[PDB]
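For reference, the structure discussed in these notes is given below.
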Amino acid sequence: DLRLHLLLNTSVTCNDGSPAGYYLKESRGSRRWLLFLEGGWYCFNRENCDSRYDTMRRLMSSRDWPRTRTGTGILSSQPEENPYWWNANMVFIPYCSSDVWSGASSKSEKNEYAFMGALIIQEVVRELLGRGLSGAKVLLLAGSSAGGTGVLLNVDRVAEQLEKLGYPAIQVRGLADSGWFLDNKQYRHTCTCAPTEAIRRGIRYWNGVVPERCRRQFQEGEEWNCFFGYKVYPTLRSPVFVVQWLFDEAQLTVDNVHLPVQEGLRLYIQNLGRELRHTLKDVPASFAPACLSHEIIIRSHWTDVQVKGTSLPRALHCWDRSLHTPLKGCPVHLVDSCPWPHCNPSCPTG
Ligand SMILES: FC(F)(F)c1c(Cl)ccc(-n2ccnn2)c1Cl
Ligand SMILES: *[C@@H]1O[C@H](CO)[C@@H](O)[C@H](O)[C@H]1NC(C)=O
């Protein structure tokens, strides 16, 4: 249902210099726009990016992209699959920059790869304005995994971009799914590169950019801190809803945890969930189930998980209402308190 458009500005490119793009399904009677950032890890040096180019080329190039994609989960146009925003204008932005959506660097005589994630988002927004986005009332920038961190890094820049283009009435909001990570100690030490070390190397290789207020706090050489949700979120002005499994599989991977569990690992896992829960305590719009999993919002069965009896599509609807005092029976802060994966019976089965 979503049709591919390669960017008209062919200077905004995937890693290999092929044009970036977006998949679009318009909904002509709607002023809601959902722009979804795909995830898919990252690469932080020539050797690891070369390997990714061999066996994950669609994440580095548009040369082999299909002409259409089916919208699923929050990108579905069927109310049965998407109770939240089924009638919205739907945009899926493929992740082909390997930079957690942070890069602003072209391929050149000094750069084998272009890392243009931050510029891809800006260019998609610019080109959509002529396709109906100029009439929008709400632009929800959503994303999963690396795309979820991409929301945190870019939501306020989209807001600033629309303001400077003369569209102050479009309300820009963010939905960060599975992009809220902890710069914690690994369970066993290995660069499965530790989260702190991975981002420090990548940001230099990508010429990565972070939100301005966060950059002003951490300053030169320390911008890697702004890739961590609990540090960047308090600096953001746009409303951001945070979805994060308490025992996220990507978090455990970078922590070198691989799953009978003995005391040391049991304590490690329980402490991880408690730390994640703590970082969400003052995030008013959040959905954090006690599950071992990764991503949720574009899965066809994303409607199934509940926290305290409330599904994610319901919580997002309650968030919409809150952005028109708490709402009777329409909660927006939903964080599990039970301390072990699958202590929530609605967790994905696998
Ligand atoms: F390492 C880390 F720091 F925890 C981190 C960050 Cl900041 C942002 C995105 C990812 N990620 C996971 C899967 N795709 N991207 C990770 Cl794993
Ligand atoms: C194309 O994108 C580049 C990089 O974002 C930008 O500098 C340039 O102004 C863009 N060109 C047009 C015509 O928008």
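Indices start at 1 and increase along the chain as displayed.
Method on record in the header is X-ray crystallography, 1.4 Å.
For all residues, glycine too, the Cβ spot is worked out from N, Cα and C.
Feature annotation from Swiss-Prot assigns active site, charge relay system to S145 (among others); the stated evidence is experimental evidence. Here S145 (mutagenesis position) comes close to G39, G40, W41, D177, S178, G179, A250, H294, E295: these same-chain residues lie at least six apart in sequence, with C-beta atoms under 8 angstroms from its C-beta. In three-state terms derived from DSSP, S145 (mutagenesis position) belongs to neither a helical nor a strand segment and is classed as coil.
Swiss-Prot lists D248 (among others) with the feature active site, charge relay system, giving experimental evidence as the kind of evidence. The 10 Å shell around the Cβ of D248 (active site, charge relay system) contains 26 further Cβ atoms across the protein chains shown.
The annotation active site, charge relay system is assigned in Swiss-Prot to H294 (among others) on the grounds of experimental evidence. Around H294 (active site, charge relay system), a 10 Å sphere centred on its CB holds 19 further CB atoms from the protein chains shown.
Where Swiss-Prot documents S145 to A (Swiss-Prot position 232) as a mutagenesis experiment, the accompanying text is: Abolishes enzyme activity. Unable to mediate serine depalmitoleoylation of WNT proteins.
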